[PDB]
Amino acid sequence: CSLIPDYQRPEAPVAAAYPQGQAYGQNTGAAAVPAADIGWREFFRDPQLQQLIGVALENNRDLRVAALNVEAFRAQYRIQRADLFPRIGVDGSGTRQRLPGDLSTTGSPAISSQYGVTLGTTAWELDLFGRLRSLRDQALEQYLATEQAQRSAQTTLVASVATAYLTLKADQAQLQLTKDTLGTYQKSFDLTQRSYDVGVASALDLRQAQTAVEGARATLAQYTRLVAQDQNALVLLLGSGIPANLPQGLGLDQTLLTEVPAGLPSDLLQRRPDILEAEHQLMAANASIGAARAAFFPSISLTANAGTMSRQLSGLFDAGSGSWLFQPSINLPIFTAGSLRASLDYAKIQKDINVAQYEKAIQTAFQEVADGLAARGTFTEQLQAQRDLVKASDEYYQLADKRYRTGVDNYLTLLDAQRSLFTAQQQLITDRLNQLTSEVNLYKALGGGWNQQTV
Amino acid sequence: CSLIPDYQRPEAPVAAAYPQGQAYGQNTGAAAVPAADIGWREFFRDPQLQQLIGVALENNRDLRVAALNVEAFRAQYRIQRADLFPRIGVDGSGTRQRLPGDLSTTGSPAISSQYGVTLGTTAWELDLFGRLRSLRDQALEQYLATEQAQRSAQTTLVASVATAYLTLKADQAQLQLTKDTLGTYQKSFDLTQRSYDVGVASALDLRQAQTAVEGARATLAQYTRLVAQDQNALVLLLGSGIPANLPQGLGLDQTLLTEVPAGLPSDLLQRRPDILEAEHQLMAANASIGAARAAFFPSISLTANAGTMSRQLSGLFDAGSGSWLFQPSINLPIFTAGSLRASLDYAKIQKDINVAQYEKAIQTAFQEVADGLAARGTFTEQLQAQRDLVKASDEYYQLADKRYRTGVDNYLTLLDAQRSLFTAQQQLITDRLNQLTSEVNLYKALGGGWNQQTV
Amino acid sequence: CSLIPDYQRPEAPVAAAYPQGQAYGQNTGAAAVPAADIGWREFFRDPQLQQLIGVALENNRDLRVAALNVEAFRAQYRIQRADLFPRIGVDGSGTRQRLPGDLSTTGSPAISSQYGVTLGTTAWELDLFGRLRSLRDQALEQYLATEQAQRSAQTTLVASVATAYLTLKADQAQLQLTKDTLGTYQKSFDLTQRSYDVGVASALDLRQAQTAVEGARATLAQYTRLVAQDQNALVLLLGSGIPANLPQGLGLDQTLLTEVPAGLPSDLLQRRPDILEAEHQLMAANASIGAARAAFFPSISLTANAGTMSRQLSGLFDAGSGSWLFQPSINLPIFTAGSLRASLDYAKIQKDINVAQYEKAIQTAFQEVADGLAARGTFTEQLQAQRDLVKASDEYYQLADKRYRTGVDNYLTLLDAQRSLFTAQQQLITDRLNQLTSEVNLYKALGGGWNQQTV
């Protein structure tokens, strides 16, 4: 009998197109290939982090945990799949009991004996009303939720390892520029020390140069700490150590990530795995509704066995000592004064709760992909302003170098312009890292790189 | 009879008065109307914010989830309410079985038959010592805890929506001020371009103005990203988007909130819902003590059913085929190695755990309201210092404007003072937003607006 | 016997030597006294902080929660320990039933009667293949896991108390130096007001001095907020009020901590308690395997009771009414579609999930210890840079004071020299506090002071 109600997908309350604004460009609309289709071998153009992701494909702990949990829920589904079949079980008994006089078969306290072994099925409940089929659907939906959870864990691990590698790649060049700053400040301090030893400058200019030398040295120590912490973070996110057979990495400013079209929100609930996980939870709640609905109807039970029984032990396996049994049973409670109706109410409440959580997850996913669209719309113009600033600092440094090589001004006002140059370009490298991290997070939230290659 | 232990509320280890110091303002004594009495329609002075809170009352997911969970705990309380009543039902039974020759009463392999359809009570659980009453009280306490969870969720939602709207307004005002800064830098760069094209200024003075206008352009892009993302963070918490027919949003420095007396910490013992969660969990643990202690006592069961039974089928519904049953049983385990004793002291330990977390919730609430009192005592003076800074910069700009229009200075050293004016002025909107956020989550931490109107 | 598979320790995937770099110092190899060896009392050299850890030893809430959960899992272990023994119980029985004529013993609607008081064992399983022993040491391993959770909570509490106390001292020193800043700014504003009232200085210098005075007055309120909020956090971590009988505190520049050797990656395999909790979860999953392995084997059941039965109520306690029963039973289900196989491989999969989580915990602990080693390798040079920066500003201030007292420059340049002096001085307390916080977190993650002294 059919008792699970018809499943229906709840409506997405968000707008069917992405909202616009001054930070956003033009919505390209729906496209042929969204971010769930492009694998991670095609998105990241650097081969080194690709080989790192290929290492983390098998050497990570949480991916192994989720891959085992998939098989766990598969075995839990197969347990209930086996429970639909009748359970054959060897049951061996034995009886030696005394009785009182008024209750005996003799009218006297005789010690009666009995022995019997049997095999067959006991309490074979027939799924006429779809209770065990509902539990089968519930175990199947939980297994599907587990594999969607493995997809989500793999995509988040890919994004985390990618951001850690790009952060290390940024901070290496930033440490190089801070070493350049320390060298510039050491040259400036040596020049002012020479000028103080000759007698032109006072002690105060020497102190005020040393106070900025110490500031550059402290910034160098901070950036070395950041480099080391990004290294040991990438080591943890990889599981194994950093390999030496890696290919040459590519620099940040040339494009390492391909562009993905924005698509539409609706295909995102077709493609993002946690929305499918909430959908599987909703279908599991509907299966529990079907189970609680099948709890109202009567229960059919069957017990059928065959074996040999006797009074003594050696006379059990004799010829003619066989015995068969057939008993059907029907159970139906009547006075359910708020037990089964409250259970059905509990199940309907669980379905409505999973509906609300499904719409909540839809709205959350829409919020983060809209934030990614905003970061995409703004970081290009931010790095354009940064690159123009670095260009202006470079022209300033070239003019100061021409002025120095003519002989008009000294090495001090060449050195400070040299300092301004790379303290501008390290603040280009910072926010180059931020556009790279924002694009990785936008690729992850739009469906992620569950597959390796493009479908 | 009932052997549930008596309930006593533990003593809070906090100070009876609010702590004092230097930045602490003077306490206004006992609060006649605290924050839990004050509704959200009276606290926020903006009609636009109250309209969107009225939207978020009905069109959010987790606020619906909490109410559905309240209905769920009501249903599971009704289950253990119905548990006290006996469960009668119909039981149909068929029997066709062979017997061995030595064990039969006739001495033959008899294929005997039996049929019957009985009606009545089987295994009637009798609550003689309040075990089922203790489970009913545990279900009721969990229902009250789920009831308080909806108030906690509504207060956190009201605070989050209020702070999100305030951050949106503050970001819009700061975006307008960065637009003015970009206009000022554009005018100054055009004037330096004119001076360089004439021949009075060198290229270096052009390059530094270019760096200034590029840095301001990057800051404008960053603040436009902030404005674009805070609308997303608001629309996510609202569920729906921003409506078109909205009331006029009042100003940030204009009064948007009302004063709330902090009163006493003991009033928070009546008013913050998480302490009520810990209290309901404590009483549920006491109900579990009652259950585990009533598990010691003997359990009485009853089986009484009547109906028709026969050897054959069509002779079931005959005259005189009726028969009744009466079987009272009493089960009592005696010798264990402290099994039920371990269940009993396990439940007592669960009570002591709930006492300890009941005290830690009081300590967390005390620390939160003390941080709110510190922010209240500091922000009113910090914003006054910022306002004095703003008016000093405004007097500076006015004197520079008079000095410009008399002809003494050029437009550049008017524009830089005009620039310093609103770059100091955005530091009023910043920390005005922080004072408003501190007052909002202090209002939430004191109990919040669970009701719409003040009682 | 026992079907439990024998346990052996999995492989630690990380490198067995601490990784080296430019910021990393020399590894001192393995050491006999790690962080878990010495107690917390001789580590923190402040007697006040030791007294606050001493009152945190008893007056905290989560420590009490952890000790009570330890006793809870002990009681749950004693439940399964008592489960080996037979449950001897008394079962009082009454029986009065009518029967149909074709099924009765007389051919008549006879009302048969029976009464009985019986005492003995029912359904007593005999642990032949080690299932109940597996559940017993499963609960025992969970109890040891809860003990390691208690140790982890205690070490986390000690680390949090130490960080809060040192942050209190740092914020107090920063508040004192910002008070000195407000004083010098007020003196500079008074001298500028005198110069404006005489007539030498225009109003613009007065405005731009007043803006600086307001900028320092904002920082004063911003730091006196943080002093009080950190006092609040300390009171929350302490669980009670701040004691008035405290010993004197020692400042941050004095030796507050002691040297702890980093040792080896293997030493944490013995000493950090969350790894011990993970391997206790390992042994719990292995005991789950050992409990699931007994389902394939036959199970023993026993039912044996003696007592007095009769047909009448008062005729129960009569001579000759004593009777006994002996009933053995053997159960073995045979036909399944992989039910018990999937349950067993499900338990094995849970064990493999546990080995993967056990490796992940070791990897995260190694990452945290690498962060602590990098902070130790860098904050010494950062503090040296801040210290000789302070010394340079002090020599600057002394030369400016000599130049003032000979009469060359005014009080104004002396005041703005003292301004930068204690600015660079308050920039030492930040990154002194960060070094001490990093060393406290390193001592926590390396094993912590679970004991009070060294043993």
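For chain C, we keep the numbers from Swiss-Prot: what you see runs 18-472, in order.
Here the Cβ of each residue, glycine as well, is placed from N, Cα and C on the backbone.
According to Swiss-Prot, the mutagenesis experiment C:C18 to G, F or W carries the following note: No palmitoylation occurs. The protein functions normally in antibiotic efflux. Non-local contacts of C:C18 (mutagenesis position) by the CB criterion (under 8 A, 6+ apart in sequence, same chain) comprise C:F146, C:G147.
Reduced to three states, the DSSP call for C:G216 (mutagenesis position) is coil. For the mutagenesis result C:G216 to A, the note given in Swiss-Prot is Abolishes complex formation.
For the published mutagenesis C:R420 to A, Swiss-Prot gives the following note: Abolishes complex formation. Mapped onto three states, the DSSP output places C:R420 (mutagenesis position) in helix. For C:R420 (mutagenesis position), the count of additional Cβ atoms within 10 Å of its Cβ stands at 16 [all protein chains shown].
In sequence order, no residues are near C:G424 (mutagenesis position), counting only same-chain partners six or more apart with C-beta under 8 A. According to Swiss-Prot, the mutagenesis experiment C:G424 to A carries the annotation: Abolishes complex formation.
In the three-state DSSP assignment, the secondary structure recorded for C:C18 (mutagenesis position) is coil. Across the structure, C:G216 (mutagenesis position) and C:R420 (mutagenesis position) place their CA atoms 26 angstrom apart. Within 10 Å of the C-beta of C:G216 (mutagenesis position) there are 7 other C-beta atoms, taking all protein chains into account.
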